[PDB]
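Visitor: Structure in structure tokens, see below.
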Amino acid sequence: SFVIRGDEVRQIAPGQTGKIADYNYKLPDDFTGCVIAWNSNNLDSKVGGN
Amino acid sequence: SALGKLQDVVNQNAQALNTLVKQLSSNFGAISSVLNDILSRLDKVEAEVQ
């Protein structure tokens, strides 16, 4: 479980590349599992920035 | 010309080995026949398909 911006959600996959997949969370090439995401703007954003 | 049966056996085994070597140059539908060339051009999951 973690929070990331919408453009980065598509980096969370087996065989992907990009800054989150590269330097934060890597899935294996033989991954068995599911990747679930939901927008959380109302919970995780803050005025002036979280 | 009388020894043609023995020369034929020498010729057939040479032609079969030359054919087997020349089949290393074929693509079989891949992007290249050179194996390191594929591995230089492509990402891990795509290179495996080639």
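Numbering, chain A: per Swiss-Prot, residues 399-448 in sequence.
This entry, so its header tells us, was determined using electron microscopy, 2.8 Å.
Placement of Cβ uses the backbone N, Cα and C atoms for every residue, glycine included.
Annotations per Swiss-Prot:
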VARIANT   A:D405 to N  In strain: Omicron/BA.2, Omicron/BA.2.12.1, Omicron/BA.2.75, Omicron/BA.4, Omicron/BA.5, Omicron/BQ.1.1, Omicron/XBB.1.5, Omicron/EG.5.1; complete loss of interaction with host integrins
VARIANT   A:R408 to S  In strain: Omicron/BA.2, Omicron/BA.2.12.1, Omicron/BA.2.75, Omicron/BA.4, Omicron/BA.5, Omicron/BQ.1.1, Omicron/XBB.1.5, Omicron/EG.5.1
VARIANT   A:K417 to T  In strain: Gamma/P.1
VARIANT   A:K417 to N  In strain: Beta/B.1.351, Omicron/BA.1, Omicron/BA.2, Omicron/BA.2.12.1, Omicron/BA.2.75, Omicron/BA.4, Omicron/BA.5, Omicron/BQ.1.1, Omicron/XBB.1.5, Omicron/EG.5.1; May enhance affinity to human ACE2 receptor
VARIANT   A:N440 to K  In strain: Omicron/BA.1, Omicron/BA.2, Omicron/BA.2.12.1, Omicron/BA.2.75, Omicron/BA.4, Omicron/BA.5, Omicron/BQ.1.1, Omicron/XBB.1.5, Omicron/EG.5.1
VARIANT   A:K444 to T  In strain: Omicron/BQ.1.1
VARIANT   A:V445 to P  In strain: Omicron/XBB.1.5, Omicron/EG.5.1
VARIANT   A:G446 to S  In strain: Omicron/BA.1, Omicron/BA.2.75, Omicron/XBB.1.5, Omicron/EG.5.1
Visitor: May I ask for the distance between A:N440 (variant position) and A:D405 (variant position), taken between their Cα atoms and rounded to an integer number of Å?
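Guide: Spelling it out, the Cα of A:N440 (variant position) and the Cα of A:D405 (variant position) are 18 Å apart.
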Visitor: Give me the CA-CA distance between A:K444 (variant position) and A:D405 (variant position), in Å, as a whole number.
Guide: 19
Visitor: In the three-state scheme derived from DSSP, which category covers A:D405 (variant position)?
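Guide: For A:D405 (variant position) - judged by DSSP and reduced to three states - the answer is helix.
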Visitor: Which residues of the same chain, at least 6 positions away in sequence, have a Cβ lying under 8 Å from the Cβ of A:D405 (variant position)?
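Guide: Spatial neighbours, sequence-distant, of A:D405 (variant position): none.
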Visitor: Roughly how many angstrom lie between the C-alpha atoms of A:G446 (variant position) and A:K417 (variant position)?
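Guide: Between the Cα atoms of A:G446 (variant position) and A:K417 (variant position), the distance comes to 25 Å.
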Visitor: Per DSSP, to which secondary structure element type does A:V445 (variant position) belong, with helix, strand and coil as the options?
Guide: coil
Visitor: Distance check, please: Cα of A:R408 (variant position) against Cα of A:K417 (variant position), rounded to an integer number of angstrom.
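Guide: Cα-Cα distance, A:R408 (variant position) to A:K417 (variant position): 11 Å.
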Visitor: If I restrict to non-local contacts, at least six residues apart, and a C-beta distance under 8 angstroms, what lies near A:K417 (variant position) in its own chain?
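Guide: Once residues fewer than 6 apart are set aside, A:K417 (variant position) is near A:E406, A:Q409.
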